[PDB]
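Asks: My structure is below; once you've seen it, I'll send some questions.
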Amino acid sequence: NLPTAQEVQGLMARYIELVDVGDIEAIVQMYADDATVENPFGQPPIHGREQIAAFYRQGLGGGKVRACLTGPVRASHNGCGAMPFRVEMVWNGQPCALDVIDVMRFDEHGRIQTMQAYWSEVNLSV
Amino acid sequence: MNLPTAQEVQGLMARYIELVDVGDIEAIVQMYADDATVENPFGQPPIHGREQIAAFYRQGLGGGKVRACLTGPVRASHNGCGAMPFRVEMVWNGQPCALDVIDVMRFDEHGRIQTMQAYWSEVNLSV
């Protein structure tokens, strides 16, 4: 149900695994039907499964991207957590890396209810 | 300072880690907005205002046998917020501990910390 701290750690790790593999369908299924994404944080949220699906489609379509944790998942006891990771992608034929922290809140079904992704240009490397 | 740019967020949040590391409680309190809110660890009830925040940091840092260092770059946004990964090192009973933490901060339009959430639990502790 509402994930323990240890379960949050596994779920957020699984999320990164799915991003790395690039399975958009599997990612969207991790989300609650009324979830919101703020990515990057500071931008208007997106709501609902198809909008989130379209977001990840644009972002991860179709290969092109690698992602891995760059430190442990930090987990709370209220079904939330935060994780550091790096996204690798080739942009304009030039390899790029982005350092990101995702903050997630899970619901009582172990689904992602909210996600905030912290990053900006200062976190992009060529 | 006004609302911090992304670069300014990076600098402010790194400075905060430096102050925790030296244990300068008054300098930390001065980085905070006068009516700021701390949630540490996130999930616990919030503490409000510089007096309470001072008391909280003094209980953890008064001794100063605490070390803190970034374990990755500060992630910064364009709306005066950011997040950073770090490790706190401590000695419980001559038993050296390490705690992995991520802090999320929102700064106000004066460059002061308005809210902070610290993400961690015992699964992030190593004794």
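Any Cβ shown, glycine's included, is placed from N, Cα and C.
Record note (Swiss-Prot), mutagenesis B:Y16 to S: Reduces activity 20-fold. The unchanged residue is displayed. Swiss-Prot gives this note for the published mutagenesis B:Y16 to F: Reduces activity 2000-fold. Reduces activity 10000-fold; when associated with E-103; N-103 or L-103. What Swiss-Prot records for B:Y16 is active site, proton donor. Looking at Swiss-Prot, you'll find the mutagenesis B:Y32 to S noted as follows: Reduces activity 4-fold. Looking at Swiss-Prot, you'll find the mutagenesis B:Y57 to S noted as follows: Reduces activity 100-fold. Here the residue is the original one, but Swiss-Prot notes a mutagenesis experiment at this spot, B:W92 to A: Slightly reduces activity. Reduces protein stability. According to Swiss-Prot, the mutagenesis experiment B:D103 to N carries the following note: Reduces activity 4-fold. Reduces activity 10000-fold; when associated with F-16. Experimental mutagenesis is annotated in Swiss-Prot for B:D103 to A or L, with the remark: Reduces activity 100-fold. Reduces activity 10000-fold; when associated with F-16. Quoted from Swiss-Prot, the note on the mutagenesis of B:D103 to E is: Slightly reduces activity. Reduces activity 10000-fold; when associated with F-16. Feature annotation from Swiss-Prot assigns substrate binding site to B:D103; the stated evidence is experimental evidence. For the mutagenesis experiment B:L125 to A, the note given by Swiss-Prot reads: Slightly reduces activity and reduces protein stability; when associated with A-127. Per Swiss-Prot, mutagenesis B:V127 to A is noted as: Slightly reduces activity and reduces protein stability; when associated with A-125.
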Asks: Quick check for the class: what is the C-alpha distance, in angstrom and rounded, between B:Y57 (mutagenesis position) and B:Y32 (mutagenesis position)?
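Replies: Counting only the Cα atoms, the answer is 12 Å.
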Asks: In Å, rounded, how far does the Cα of B:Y32 (mutagenesis position) sit from the Cα of B:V127 (mutagenesis position)?
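Replies: For B:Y32 (mutagenesis position) versus B:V127 (mutagenesis position), the Cα atoms are 30 Å apart.
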Asks: Of the mutagenesis positions B:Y16, B:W92, B:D103, which one has its Cα closest to the Cα of B:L125 (mutagenesis position)?
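Replies: That would be B:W92, the closest of B:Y16, B:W92, B:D103 to B:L125 (mutagenesis position).
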Asks: Counting distance between Cα atoms, which of the mutagenesis positions B:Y16, B:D103, B:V127 is nearest B:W92 (mutagenesis position)?
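Replies: In terms of Cα distance, B:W92 (mutagenesis position) lies closest to B:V127.
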Asks: As a test of the contact definition, list every same-chain residue at least 6 positions from B:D103 (mutagenesis position) whose Cβ is closer than 8 Å to its Cβ.
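Replies: Expected: B:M13, B:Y16, B:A83, B:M84, B:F86, B:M116, B:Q117, B:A118, B:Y119.
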Asks: With H, G and I counted as helix, E and B as strand and the rest as coil, say where DSSP puts B:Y57 (mutagenesis position).
Replies: helix
Asks: Using Cβ atoms only, which residues of the same chain lie under 8 Å from B:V127 (mutagenesis position) while being at least 6 residues apart in sequence?
Replies: B:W92, B:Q95, B:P96, B:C97
Asks: I need the least crowded one of these mutagenesis positions (B:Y16, B:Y32, B:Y57, B:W92), counting other C-beta atoms within 10 angstroms of each C-beta.
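Replies: Output over mutagenesis positions B:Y16, B:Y32, B:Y57, B:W92: least Cβ neighbours within 10 Å is B:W92.
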Asks: In DSSP terms, helix, strand or coil for B:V127 (mutagenesis position)?
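Replies: Where B:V127 (mutagenesis position) sits, the three-state DSSP reduction gives coil.
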